[PDB]
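To start, the structure itself, in structure tokens.
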Amino acid sequence: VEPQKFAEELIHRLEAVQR
Amino acid sequence: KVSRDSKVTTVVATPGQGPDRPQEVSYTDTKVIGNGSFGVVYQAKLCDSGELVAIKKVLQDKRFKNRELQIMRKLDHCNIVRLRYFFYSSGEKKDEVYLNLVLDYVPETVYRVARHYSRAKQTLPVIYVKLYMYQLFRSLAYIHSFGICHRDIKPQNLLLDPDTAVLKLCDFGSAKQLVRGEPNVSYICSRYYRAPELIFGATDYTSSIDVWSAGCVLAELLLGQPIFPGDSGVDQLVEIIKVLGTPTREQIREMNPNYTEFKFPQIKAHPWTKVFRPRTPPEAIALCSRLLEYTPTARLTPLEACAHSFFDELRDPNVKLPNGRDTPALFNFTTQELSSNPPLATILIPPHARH
Amino acid sequence: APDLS
Ligand SMILES: Nc1ncnc2c1ncn2[C@@H]1O[C@H](COP(=O)(O)OP(=O)(O)O)[C@@H](O)[C@H]1O
Ligand SMILES: [Cl-]
Ligand SMILES: [Mg+2]
Ligand SMILES: [Mg+2]
């Protein structure tokens with residue numbers, strides 16, 4: 001689980017749910 | 001050796017405690033109460049005593065470090081399932097060596113009891129929440145005092161005797177004696193119950209991951225369903241952030257320093273009182289927030305959790321079970337399990353409990 | 001899934 005790839009997915013998910 | 005009497009299976013098995021002094025053990029009434037890739041789980045009746053036992057049969061020769069037998073042999077606690085005997089036999093795979101663990105049989109689990117209330121659309125009464133959560137923290141305090149981390153805390157691993165309301169922790173196939181400064185596998189918990197440091201791929205975690213799993217169990221009991229579901233680690237992490245809010249840079253560094261320099265969007269925290277139902281006790285919410293913490297060192301220790309005000313009802317001298325029986329043993333603390341914080345015995349042992 | 005040997 002490379003941190004670069006994992007962080008990108010998490011940011012993309014958090015942006016979608018962000019107000 | 002198998003001989004007729006029902007079919008009586010006779011083996012020479014080693015008792016869990018004391019030095020290795022194997023003795024003949026006879027049992028019958030064998031039936032499967034579980035099955036998985038680990039091996040097979042059987043129920044049996046001991047011929048001598050007639051007591052029911054569970055026999056977990058596994059192939060303890062594999063790539064993974066198999067500490068299960070050695071960890072269980074050291075454990076002797078009223079909230080941890082006892083290992084009566086262990087022996088070796090031939091398994092389904094020919095020419096292979098299978099380990100057999102003979103444990104006290106326990107009929108139910110926290111998950112099975114909880115699922116009934118979910119199906120019935122009721123809520124698990126808070127007295128059972130206090131009783132079950134309190135006994136789990138005692139078991140965690142005991143194992144953690146030896147430096148052992150369960151690494152698989154979840155409702156399916158919490159056995160119940162609904163008559164006595166006694167909880168027994170089990171499934172030590174993932175436990176490990178964590179060594180400060182020795183890396184560990186980061187994929188060690190189960191879905192919905194992995195601490196955020198585990199989800200971030202940390203290999204330097206501690207026993208506090210068990211405390212996070214306990215908080216997940218506690219929220220699940222209060223909620224009626226898992227609080228952080230999700231197939232993947234990102235999915236579960238999104239659930240956590242949506243409740244706890246985006247972790248700070250210092251909180252991220254406490255979990256895994258490799259992620260400190262990423263720009264995670266700031267998501268506002270959802271208040272705990274809005275997470276659960278309006279009828280939820282305030283002290284349960286208070287205990288939950290001190291368990292589900294981003295920074296692993298901020299989470300309560302298991303011994304500290306037992307002293308929480310949410311468990312004050314259990315320390316009441318006139319507390320009784322819903323069925324009428326007196327509560328199980330709750331204040332018979334040994335100095336071993338009180339090692340981390342001996343002064344907590346002032347709160348842990350109520351004045352009536354001392355004779 | 002214990003620690004790999
Ligand atoms: N001593 C026991 N008595 C009754 N049921 C048990 C016992 N041990 C395990 N089980 C059942 O077997 C299931 C699997 O748990 P266990 O065998 O301990 O670990 P694993 O899930 O790795 O096989 C649990 O959900 C539990 O209900
Ligand atoms: Cl015979
Ligand atoms: Mg299990
Ligand atoms: Mg296991």
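FYI, residue positions are counted from 1 along the chain as it appears here.
So this one's X-ray crystallography, 2.5 Å, going by the header.
Even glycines carry a Cβ here, placed using N, Cα and C.
Per Swiss-Prot, the features are:
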- B:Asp152: active site, proton acceptor (ACT_SITE)
- B:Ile33, B:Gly34, B:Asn35, B:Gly36, B:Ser37, B:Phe38, B:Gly39, B:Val40, B:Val41, B:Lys56: ATP binding site (BINDING)
- B:27-311: domain 'Protein kinase' (DOMAIN)
- B:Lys56 to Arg (Swiss-Prot position 85): Inhibits interaction with AXIN1 and ZBED3 (MUTAGEN)
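Overlay of Swiss-Prot annotations on the structure.
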{"residue": "B:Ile33", "record": "ATP binding site", "contacts (Cβ under 8 Å, 6+ apart)": "B:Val41, B:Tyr42, B:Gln43, B:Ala54"}
{"residue": "B:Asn35", "record": "ATP binding site", "contacts (Cβ under 8 Å, 6+ apart)": "B:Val41"}
{"residue": "B:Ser37", "record": "ATP binding site", "contacts (Cβ under 8 Å, 6+ apart)": "none"}
{"residue": "B:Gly39", "record": "ATP binding site", "contacts (Cβ under 8 Å, 6+ apart)": "B:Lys56, B:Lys57, B:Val58, B:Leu59, B:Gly91, B:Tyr98"}
{"residue": "B:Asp152", "record": "active site, proton acceptor", "contacts (Cβ under 8 Å, 6+ apart)": "B:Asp171, B:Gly173, B:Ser174, B:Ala175, B:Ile188, B:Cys189, B:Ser190, B:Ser213"}
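DSSP assigns B:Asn35 (ATP binding site) to a strand in the three-state reduction. The most densely surrounded of the recorded positions B:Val41, B:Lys56 is B:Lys56 (count of other Cβ atoms within 10 A of its Cβ). Chain break remark: 3 residues absent between B:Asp5 and B:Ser6, end-to-end distance 6 Å (Cα atoms, rounded to whole Å).
Among the recorded positions B:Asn35, B:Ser37, B:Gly39, B:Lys56, B:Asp152, none has a Cβ under 8 Å from a Cβ of chain C. By the rule that a residue counts when its Cβ sits under 6 Å from some atom of ligand 1, the recorded positions B:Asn35, B:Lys56, B:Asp152 yield B:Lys56.
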